[PDB]
Amino acid sequence: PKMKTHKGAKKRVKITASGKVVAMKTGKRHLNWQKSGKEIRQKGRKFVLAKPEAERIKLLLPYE
Amino acid sequence: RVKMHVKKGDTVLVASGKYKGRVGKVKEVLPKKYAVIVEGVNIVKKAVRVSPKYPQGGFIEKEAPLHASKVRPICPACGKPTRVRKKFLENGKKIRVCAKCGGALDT
Amino acid sequence: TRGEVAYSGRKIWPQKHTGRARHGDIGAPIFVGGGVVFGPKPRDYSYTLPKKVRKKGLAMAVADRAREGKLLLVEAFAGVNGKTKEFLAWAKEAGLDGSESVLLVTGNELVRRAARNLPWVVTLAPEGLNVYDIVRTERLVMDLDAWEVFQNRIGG
RNA sequence: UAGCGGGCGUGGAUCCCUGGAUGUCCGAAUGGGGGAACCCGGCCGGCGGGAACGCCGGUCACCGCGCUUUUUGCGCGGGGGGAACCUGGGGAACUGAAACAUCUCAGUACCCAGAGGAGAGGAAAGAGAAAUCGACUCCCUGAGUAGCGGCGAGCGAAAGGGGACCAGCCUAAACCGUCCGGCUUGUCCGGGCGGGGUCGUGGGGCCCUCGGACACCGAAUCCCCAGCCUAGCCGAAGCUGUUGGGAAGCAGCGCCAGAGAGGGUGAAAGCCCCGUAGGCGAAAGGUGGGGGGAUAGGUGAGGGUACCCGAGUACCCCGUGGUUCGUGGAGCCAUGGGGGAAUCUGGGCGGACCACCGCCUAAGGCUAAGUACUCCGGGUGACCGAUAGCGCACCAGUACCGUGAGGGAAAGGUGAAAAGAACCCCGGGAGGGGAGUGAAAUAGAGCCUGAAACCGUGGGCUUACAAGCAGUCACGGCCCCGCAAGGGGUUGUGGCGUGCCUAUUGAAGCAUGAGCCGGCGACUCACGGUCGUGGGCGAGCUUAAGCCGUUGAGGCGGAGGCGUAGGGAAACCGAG
RNA sequence: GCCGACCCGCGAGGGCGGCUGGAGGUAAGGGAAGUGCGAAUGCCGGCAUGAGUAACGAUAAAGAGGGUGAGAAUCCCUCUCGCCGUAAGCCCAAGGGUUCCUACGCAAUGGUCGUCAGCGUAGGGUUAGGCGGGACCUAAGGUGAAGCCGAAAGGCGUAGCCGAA
């Protein structure tokens, strides 16, 4: 019957209007200090794919 | 209550299995188990030879219990289904175009 | 099942110093009337069928009979009265023997009654059609009431 | 359950259907005891020739209610039972996040008490943004959105709208008399009574102008009639031949049908029988506004007033719980405590609060419907069929087991009917041997079938010079089928030949289970997605509950969901 | 079901034949699932394995004669023989409930057998004004009117009351 649909994943991801599981980079907070704008702009976004397809089965009903 | 078969106590014809195609005597109706008998199954029963109610050689029988739905009604005609009638005094059952059933006692 | 046994949860055997096997409460499919497992239940076989295609079939069914030429829609009958003689004579009128089938169609209380007892006259009428019924049977006996029933049934 | 037996029925019996007697003692038990069915008596009558003994009948428990002069009482009620369905005081743990304390099963089992064929709720101190809706329960969908969280597992709204169903009236306080006690006899503190009135466009109380009224809404209240429940009743249509123990079968001719639903009958029957389709009936006890009546009752303007309009309540603060809400800005709301008003200039929300603005009437109640569940009843099945199906198909909640709590079983078959084997032979009988019987006697009394495991009789074939996963291959010798060739099978000679299953890199292994054989025996259910696909429509696809309908009968029903545009956290832009 | 030296499939299996058996069966085209064993020291059932082997229940012991009955060292009738006697004799309380007593009976139970019973079928038997307990007494204790308390159950509990060999 009616299942959960998990909103953790939803609250931190966004597929590309079809099924290409794509999202945001990983590894902030505990960096900074010793670096420059290099990794700054580069922390911007991310790709994500492959096993995130299993992750695509995770979310289910809503799409969004 | 609920034993309204199709028989009473007089005389009727036979279409059975043992001696299919005979006729029924006075017809002792006993009991409500559909067991009926006239002169029908006249086989042979044992019963010991003891001096009391039995002769020196006890080995004989006559009429014996039988199934109810083995017979069919009749009247001064041939033998047809009994259809009932209000005599507006009593209640019996005439016959297909003809008549008689319990009509031997002012019926 | 194995938990709804008229027994108890009594785990008679210990686990260790015993003899033969190892078992919990008597309620288990490994025994006698001890509840089975995954089997037959008073369940529900049911689902949905889109009107369109469904009613395609409806039309198509009678249409398949309309593909063998085995039908007729009489107006008034010779067996109007729910008696057998007249209706049979009228069956002789329409050209019907004594070894066929009567998914009739038609909507007349009188007709259905007489034609209800008559052996090969399974009789069908229109407020509740059926395509199984026509596949298995054969004779759209009809009044146009049942045909007009067809019309508003497959309208589109 | 057969019988002896001696008695009752058309002067109408068993019998079912109704009411009534009977209903001993125990049983909330109930005078009072009390280890369950025993015992003791005070009391009114009765019986014993009956005072002394005993029984017959009458009485004698406790709590809650109003009258009763506190009196005795009189009237009232009460407790205890119950499968699940409902409510409440408290209330676990298993498990689950593979750990574990918060989060979870869960307010599930459990204990007790309560309540009814329904419960529960219910007329807004309501939603929540529509300056819009318009009492309550169920469903569907909104939407698994919104929303919560060691942001971990997981927990999950309502508004919306489409359906099931639709029901609406009163109190308290003000206020007007009236009866009773006190008393700081007061134009008084209150209460027993009656009318008064019920509000959210604020109502009314009361006082004065309107004219204030037959009619009008008519009940949930009483009174009926049709109709329903527990005995019953008519009932379509066949006759012959035949195989046989039995026909209904196969044949000839004929018929029945609102009836071909099924069961029976020695077998397979529309036509023989209960009955079916259909049609029909109740004295007795109960059921019913559907039709109806009547009854309870309920329906109208304005001025002035200004009296009331629910008090430890509302409201504030600390300790609280529900709500999607875990300490969050936490609102509402239910309350351990401390604190504590007002009377329409009265007060509860709009998620802290302030403002505005709409919303709305608390702190005293009630209300049918629709909704749920299944012991008992009928209906009726792609349900089982004697290790199944309930543990129970039968003298099963019984034999046996524990002190008890409690555990709990094994178990159907002659025939069509007993016709159930009389008479005689071996025996002490038990059992057989001839009989009769019925078609059938491996249908013979535990009697349809009667495998295998396992235990036996004769006979056909082999084996006593032999080293063995006992089988297989070539040959032969023997016994019996085969006309021929062939074949059965017996197994002497030799070629060969390391058990089944588990677990292992690796076993015939001395790592393992198995006595044999028979059976019951383990990959499933609604939905949730996912890939594929056989089809439909294809920019369109599709209904949920539920409604007319069915006697295995369809159809309907646009609420809603999605596909069509994506993207930005957002604001918003926009095939950008 | 039994038997098979015949037919068909590469196979699980399919067909034909006779005997047993006595009232069912169910194609082709489909479909709904407690569906396929051989193990699980399987649940159960039936029956074997050791196997004529250990044992017949304290090492205090029988013999005869006669009798009964189909059947006797096993029962019984008498002659004979040993073992106890702080018990291995007698009672009561307890408990068991026809076991009793008699006619018959061995198919069971009896640790063989059994004509025997303590078993069996049926009948027949248990006498109180004094025994013994109740129409008298309390103790520990419990219930329990009252009372105190407990969210529920109920705890706590005066007078009373049941209570004994």
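Chain C uses Swiss-Prot numbers throughout; the residues present, in order, are 53-208.
If you're wondering, the header gives X-ray crystallography, 3.8 Å.
Each residue, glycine too, has its Cβ placed from N, Cα and C.
In Swiss-Prot, the entry for mutagenesis C:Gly55 to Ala states: Increases Ptase activity of hybrid ribosomes to a value greater than that of pure E.coli ribosomes. Increases binding of a tRNA analog to the P site. The structure shown retains the original residue. Swiss-Prot gives this note for the published mutagenesis C:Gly55 to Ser: No effect on Ptase activity of hybrid ribosomes. No change in binding of a tRNA analog to the A or P site. Under the heading of mutagenesis, Swiss-Prot lists C:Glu56 to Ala and annotates it as follows: Further decreases Ptase activity in E.coli hybrid ribosomes. Significantly decreases binding of a tRNA analog to the A or P site. Under its mutagenesis annotations, Swiss-Prot gives C:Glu56 to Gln the following note: Restores Ptase activity of hybrid ribosomes to that of pure E.coli ribosomes. Significantly increases binding of a tRNA analog to the P site.
A sphere of 10 angstroms centred on the C-beta of C:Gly55 (mutagenesis position) encloses 9 other C-beta atoms. Non-local contacts of C:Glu56 (mutagenesis position) by the CB criterion (under 8 A, 6+ apart in sequence, same chain) comprise C:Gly79, C:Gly87.
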